[PDB]
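A short worksheet on the structure shown next.
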Amino acid sequence: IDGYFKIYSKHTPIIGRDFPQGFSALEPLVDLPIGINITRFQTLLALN
Amino acid sequence: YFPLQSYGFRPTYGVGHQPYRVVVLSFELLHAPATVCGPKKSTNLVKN
Ligand SMILES: *[C@@H]1O[C@H](CO)[C@@H](O)[C@H](O)[C@H]1NC(C)=O
């Protein structure tokens, strides 16, 4: 938003198997004043 | 002719011929979120 990259995050235990039904707001972690275009993104994996 | 020429600074030289260190500070225009400012804080809390 307007030149700022904002990252909100939340760590929740999994009481069940996958994607529990519940509500929990995401607190803001990080704000960066980078001010450049973002249009594509990808995740990172590593092999042991 | 060689584009570069040695200064050959000497202490006995005059003020005009003496070496002088020059630093230029150039300020970037406001195109990205501002990341440089000055120290600006004072005063106490004084409650009630
Ligand atoms: C980058 O963002 C600017 C500002 O919104 C826009 O004018 C420009 O077209 C964008 N460039 C690309 C390659 O998406």
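By Swiss-Prot numbering, chain A shows 197-210, 212-245, in order.
The backbone N, Cα and C atoms fix where each Cβ goes, and this holds for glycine too.
Under its mutagenesis entries, Swiss-Prot includes A:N234 to Q with the note: Increased resistance to neutralizing antibodies. Taken residue by residue with DSSP, A:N234 (mutagenesis position) is part of neither helix nor strand, so it is coil. Other C-beta atoms found within 10 angstroms of the C-beta of A:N234 (mutagenesis position) number 6, with every protein chain shown included.
Counting only same-chain residues at least 6 apart in sequence, those with a Cβ under 8 Å from the Cβ of A:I210 (variant position) are A:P217. Natural sequence variation is annotated in Swiss-Prot for A:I210 to V, with the remark: In strain: Omicron/BA.2.75.
Classification of A:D215 (variant position) by DSSP places it in coil, neither helical nor stranded. In this chain, no residue six or more apart from A:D215 (variant position) has a CB-CB distance below 8 Å. The annotation that Swiss-Prot gives for the naturally occurring variant A:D215 to G reads: In strain: Beta/B.1.351.
Annotation note: A:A222 (variant position) sits in a coil segment as assigned by DSSP. Around the Cβ of A:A222 (variant position), a 10 Å sphere holds 6 further Cβ atoms from the protein chains shown. Swiss-Prot lists A:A222 to V among its natural variants, and the accompanying note reads: In strain: 20A.EU1.
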